[PDB]
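The next block holds one structure in the form of structure tokens; read it before the comments.
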Amino acid sequence: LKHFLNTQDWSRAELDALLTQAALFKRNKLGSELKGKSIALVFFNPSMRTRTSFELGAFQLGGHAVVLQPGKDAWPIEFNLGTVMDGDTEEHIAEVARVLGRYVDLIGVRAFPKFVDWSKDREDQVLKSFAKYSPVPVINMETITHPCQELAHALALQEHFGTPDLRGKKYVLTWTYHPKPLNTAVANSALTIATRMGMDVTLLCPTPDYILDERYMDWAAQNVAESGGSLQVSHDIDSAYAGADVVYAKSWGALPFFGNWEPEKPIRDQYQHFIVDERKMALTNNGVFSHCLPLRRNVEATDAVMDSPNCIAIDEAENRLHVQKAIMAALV
Amino acid sequence: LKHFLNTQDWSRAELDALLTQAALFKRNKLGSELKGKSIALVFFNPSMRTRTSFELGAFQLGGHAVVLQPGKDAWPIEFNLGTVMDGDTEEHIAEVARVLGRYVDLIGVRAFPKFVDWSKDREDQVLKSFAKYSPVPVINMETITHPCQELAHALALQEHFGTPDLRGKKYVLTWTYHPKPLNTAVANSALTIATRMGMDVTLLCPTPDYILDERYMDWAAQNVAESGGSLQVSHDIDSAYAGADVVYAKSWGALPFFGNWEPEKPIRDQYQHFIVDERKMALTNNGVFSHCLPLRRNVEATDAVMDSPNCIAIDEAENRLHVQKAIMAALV
Amino acid sequence: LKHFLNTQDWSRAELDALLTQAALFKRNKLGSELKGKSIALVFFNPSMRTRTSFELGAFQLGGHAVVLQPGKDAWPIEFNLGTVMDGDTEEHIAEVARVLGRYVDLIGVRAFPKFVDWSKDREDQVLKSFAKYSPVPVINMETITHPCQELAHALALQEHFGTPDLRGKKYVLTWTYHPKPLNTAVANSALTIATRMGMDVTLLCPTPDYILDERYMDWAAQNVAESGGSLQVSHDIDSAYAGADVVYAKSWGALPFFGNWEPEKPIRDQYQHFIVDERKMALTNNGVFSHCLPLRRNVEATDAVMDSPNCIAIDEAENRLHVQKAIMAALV
Ligand SMILES: CC(=O)N[C@@H](CCCNC(=O)CP(=O)(O)O)C(=O)O
Ligand SMILES: CC(=O)N[C@@H](CCCNC(=O)CP(=O)(O)O)C(=O)O
Ligand SMILES: CC(=O)N[C@@H](CCCNC(=O)CP(=O)(O)O)C(=O)O
């Protein structure tokens, strides 16, 4: 059974096919690829674009999406094995995935880390459990990676430059400020797809404590050696931005501080100058700027940058709809 | 771009066309006016009829409604401009409206005042922001006015009297009791449409403190001079009800007490006799009674009045579906 | 007007017709029985299978389900008559049911007891009120009985044994452990349908305090005399399980302790050995095991039992979709 858990699991040819089908769907939005079919959208965390785009995507292809929120409307779910369920969880994922598999044709799942212990969060237990027990394809709607975002982002870049080949472009993945410590998922995914696409990637972050999990740094290294791109880490803003063709910003909590955030608060607070403003963008090669959203204006990026004609964030957001339709079509 | 924010923004001819299309849709509920199209229903407050009628209306016309609740499932939204978003809000309406505009064909928004400062609530910031940033038509699902309710109400009245021309009828908009201070929206809208329709309107309320915002009293004055109706404020129950053809009740907090409600509590509590009962309705010219709902029985109106054959509240509620379908059809 | 409140209200012929239509729908899932029609799914409590199966069932038959949660998105509802609504409830069921009746073609309602006073909960006020005031058919999505579960369960059994005739089979309805006191609905329904089907039923529970309400014991007695089955209560595990063809487990709070649960805690806690494990199932005649779900593994039933080929819980869960489609088709 084929699932869409990570782009890293897919061959470059398969990903190129997905991006092309996405472009095709963007030209002809209504279809029958999902006629009479359905997808269960399981959300363990908030969402506006993901829920809306998947729900509309299902509708536009003749199917139907059922939106579920365990702990809210649906019953809370247990993922650990062999435990005595006398706690807060009401049922086990074994039953949840098997039951949904009798109803729907696809299952999407969104589950952010708990931010208590990265050793536990990095195992991707929720997503892996759905893929293990589900008799139908499972789609990652964001856990510790965000593959749907990767493709929406990639398509937006190929559209901007007018070509599917992004090799040679200088890509800057920069950490940015935020009052709270967030998920590294989008950053992990950006690093992954940017290198898979063969760009010259620079991971710009405040300190070594903000470097991404080795798993993704390794994927990136492997992707560069295969795509012909490059990878490097930087703690110097001006050098990183210089000559950049693309700048993608995202805020995330330092992995070393999982379960111990109050000491990280003062640390991030002394780097709010990482905010993407006109000055930094002016150092780029008339580069484009994007963000996965939701975005806090004048915190992660300034009003000027967001409203500049070089910001393609709205186009990338729109593309979530198109690439997800390609993903669902491919899996059914 | 044409939006449906207030009936006051529309010409009488346009409103008559809407009411006629609504009557047509009531005769032939299924259609293809929204085939393959979608509407985002953004709710910042509770709703039963509005969510249900819009959702079903979209379905019946071949489209699909996506229901969103910022702060619940969707991310909280910032509306103020140029501020540093380090608070509770996660994203700005500029991005929210632009993104939704890439997904849906229409956006409906429900956002009640915050009841802290009427000077701020009366600006209609949420609705105006959606209309400003959205590339697609925006529909008022109730903010400080409730135009969809106005048309459902108007159609019910024209149906009751068997004619679209309501000129000459004595219309009584009466305040009624409620344990809590509520939105003036429905009252503002009733005053607006009743005068736009050319009826002889009487705004019956306990004291001058309960008179509606000048904005609506002015709209009413302008509407009367154009429709041939009349407007007057009253604090005397029996004189107002006498010979009335229509009685529309709604409870609302006195505008002067925004941000200072505890002193208003004792005030409203001494006027619970404003409740619509058989005695008051017996003073009317065999008039009809209606309410926008939800309604607290034996508080806002008695069981007898609600169950009387003169109560058209259920018909008005049904009409929300028909007039909203006419509105969506007109905007697409 | 015909509603689906309880199987006990339906003749055996009508129920057999429903089960047969359910089997037919399971073979041909897409249809037009609900084309352009809609159902309002009103949930006062959590749900995963019920919401998902009804929503998908409506979609597969060409209709649309509107999911409502009073107190969450919809307004809270008052059911008592003639009271002064100055409390938490915003509107009365009289208005709610009448309004929904102008929008949808069917109304489903889920409302568990409040667990404070069984004398009040056993009256089934919510369900009865919807049936009383609704101009359209009402469907029980679980209140104090769970008729939809009864049919899904019955169909799964007929499928397992390869025949609609279950007479002669030894059926064991056993109480099982759970940290909290739960609804007797599923148990009441199991007892009802198992006897209606003519099986030899044994109600196995810890003590006389866990025996079901007389109403259901009476229905069972009446069903046995008509179907040719049998009914008996047992407090001995091994004797009950011996030679059983079917074992259905469910946990529920002792009726005598409604409104007084802390003293019941120690009582249930001394019977957690009622859990369905391999040892008890090995005493049966290679019998099948099922549960309505959600199920707490290693509490209500062990991992071994849940994963055994004799467990048909997933099939019963799937059948909720098919029997509910038969129910909606029959009522429209
Ligand atoms: C603040 C916060 O927690 N952010 C998330 C955004 C995820 C990407 N964004 C999306 O998928 C868009 P939507 O479907 O509207 O959430 C994060 O940090 O990973
Ligand atoms: C108590 C309360 O806050 N009431 C609202 C009712 C609005 C009109 N009513 C509707 O639009 C019907 P529904 O869509 O079911 O809310 C108010 O006072 O403005
Ligand atoms: C723990 C709890 O409260 N359980 C419920 C389960 C009801 C039957 N189960 C269903 O209808 C399945 P779903 O639609 O997913 O809830 C009870 O005890 O009655």
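Quick note: numbers on chain A are straight from Swiss-Prot, i.e. 3-334, in order.
How was it done? The header gives X-ray crystallography, 1.9 Å.
Placement of Cβ uses the backbone N, Cα and C atoms for every residue, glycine included.
The carbamoyl phosphate binding site annotation in Swiss-Prot covers A:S49, A:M50, A:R51, A:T52, A:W77, A:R112, A:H148, A:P149, A:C150, A:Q151, A:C294, A:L295, A:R322, and the record cites experimental evidence as its basis. Feature annotation from Swiss-Prot assigns N(2)-acetyl-L-ornithine binding site to A:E144, A:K252, A:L295. For A:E92 to A, P, S or V, Swiss-Prot lists a mutagenesis experiment annotated as follows: Generates an enzyme capable of carbamoylation of N-succinyl-L-ornithine while losing its ability to use N-acetyl-L-ornithine as substrate, thus converting it from a N-acetylornithine transcarbamylase (AOTCase) to a N-succinylornithine transcarbamylase (SOTCase).
A map of Swiss-Prot features onto the structure.
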residue: A:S49; record: carbamoyl phosphate binding site; Cβ neighbours (10 Å): 22
residue: A:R51; record: carbamoyl phosphate binding site; Cβ neighbours (10 Å): 27
residue: A:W77; record: carbamoyl phosphate binding site; Cβ neighbours (10 Å): 19
residue: A:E92; record: mutagenesis position; Cβ neighbours (10 Å): 22
residue: A:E144; record: N(2)-acetyl-L-ornithine binding site; Cβ neighbours (10 Å): 25
residue: A:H148; record: carbamoyl phosphate binding site; Cβ neighbours (10 Å): 28
residue: A:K252; record: N(2)-acetyl-L-ornithine binding site; Cβ neighbours (10 Å): 25
residue: A:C294; record: carbamoyl phosphate binding site; Cβ neighbours (10 Å): 24
residue: A:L295; record: N(2)-acetyl-L-ornithine binding site; Cβ neighbours (10 Å): 22
residue: A:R322; record: carbamoyl phosphate binding site; Cβ neighbours (10 Å): 29
Using Cβ atoms and a cut-off of under 8 Å, determine which of the binding-site residues A:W77, A:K252, A:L295 neighbour chain C, and list them by sequence position, or give 'none'.
A:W77
Counting only residues 6+ away in sequence within the same chain, which have a CB under 8 Å from the CB of A:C150 (carbamoyl phosphate binding site)?
A:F6, A:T52, A:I141, A:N142, A:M143, A:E144, A:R322, A:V325, A:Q326, A:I329
Do you know offhand how many angstrom separate A:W77 (carbamoyl phosphate binding site) and A:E92 (mutagenesis position) by C-alpha?
6
May I ask you to pick out the binding-site residues among A:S49, A:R51, A:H148, A:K252, A:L295 with a CB closer than 8 angstroms to chain B's CB atoms, ordered by sequence, or 'none' if no residue qualifies?
A:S49, A:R51, A:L295
Under DSSP, is A:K252 (N(2)-acetyl-L-ornithine binding site) part of a helix or a strand, or is it coil?
strand
Proximal residue to A:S49 (carbamoyl phosphate binding site) among recorded positions A:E92, A:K252, A:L295 (C-alpha distance):
A:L295
Tell me which binding-site residues (A:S49, A:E144, A:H148, A:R322) have a Cβ under 6 A from ligand 3; sequence order is fine.
none
Near the N(2)-acetyl-L-ornithine site, what residues other than A:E144, A:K252, A:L295 in the same chain have a C-beta no further than 8 Å from the centroid of the listed C-beta atoms?
A:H148, A:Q151, A:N185, A:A187, A:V188, A:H293, A:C294, A:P296
Nearest of the recorded positions (A:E92, A:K252, A:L295) to A:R51 (carbamoyl phosphate binding site), judged by Cα-Cα distance:
A:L295
Tell me, which recorded positions from A:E92, A:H148, A:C294 are within 10 Å of A:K252 (N(2)-acetyl-L-ornithine binding site) if we use the C-alpha atoms?
A:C294
Quick one: pull the CA-CA distance for A:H148 (carbamoyl phosphate binding site) versus A:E92 (mutagenesis position), whole Å only.
28
For ligand 1, which among the recorded positions A:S49, A:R51, A:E92, A:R322 have a CB under 6 Å from it?
A:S49, A:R51
Using C-alpha atoms only, work out the spacing between A:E92 (mutagenesis position) and A:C294 (carbamoyl phosphate binding site) and round it to an integer in Å.
34
Farthest-apart CA atoms of A:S49, A:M50, A:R51, A:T52, A:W77, A:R112, A:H148, A:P149, A:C150, A:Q151, A:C294, A:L295, A:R322, residues recorded for carbamoyl phosphate, distance in Å:
30
